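Data block below; observations after.
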Amino acid sequence: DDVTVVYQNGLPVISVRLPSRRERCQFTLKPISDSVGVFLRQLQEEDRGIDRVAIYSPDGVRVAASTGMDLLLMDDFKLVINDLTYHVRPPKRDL
Ligand SMILES: [Mg+2]
Ligand SMILES: [Mg+2]
């Protein structure tokens, strides 16, 4: 039921269950040009049931929206969607 990150054709695909449906949904991101803020906006656009979304470091520090997805994906992070927190573990890719 978690959030997964899987590279397909060289790009990260992030799959998540959103609050309003059981059908999981996947988001493909461009690491070098998309930011954290872009991903969060896509989540909100996909599900109007989302009131709150944010990404945190494993230590619980909020990640800036302008941070590139490539930088975020170098390590674990937390994704908060409404009242649920997901621990996300991306595969270690160089930089
Ligand atoms: Mg995935
Ligand atoms: Mg991280």
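In order, the residues displayed for chain A correspond to 73-167 in Swiss-Prot numbering, which applies throughout.
A Cβ is built for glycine as well, from the same backbone N, Cα and C atoms used for every other residue.
Swiss-Prot lists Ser92 to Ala among its mutagenesis entries, and the accompanying note reads: Impairs calcium uptake, but has no effect on oligomerization and interaction with MICU1 and MICU2. Experimental mutagenesis at this site is recorded by Swiss-Prot as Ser92 to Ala, annotated: Decreased MCU current; when associated with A-57. For the published mutagenesis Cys97 to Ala, Swiss-Prot gives the following note: Abolished glutathionylation in response to reactive oxygen species. Experimental mutagenesis at this site is recorded by Swiss-Prot as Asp123 to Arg, annotated: No effect on calcium uptake in presence of high concentrations of calcium. Abolished dimerization of MCU.
Features recorded in Swiss-Prot, as mapped to the structure shown.
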residue: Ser92; record: mutagenesis position; Cβ neighbours (10 Å): 11
residue: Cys97; record: mutagenesis position; Cβ neighbours (10 Å): 14
residue: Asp123; record: mutagenesis position; Cβ neighbours (10 Å): 10
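Here the C-alpha separation of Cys97 (mutagenesis position) and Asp123 (mutagenesis position) works out to 18 Å.
Here the CA atom of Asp123 (mutagenesis position) lies 12 Å from the CA atom of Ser92 (mutagenesis position). Taken residue by residue with DSSP, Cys97 (mutagenesis position) is part of a strand.
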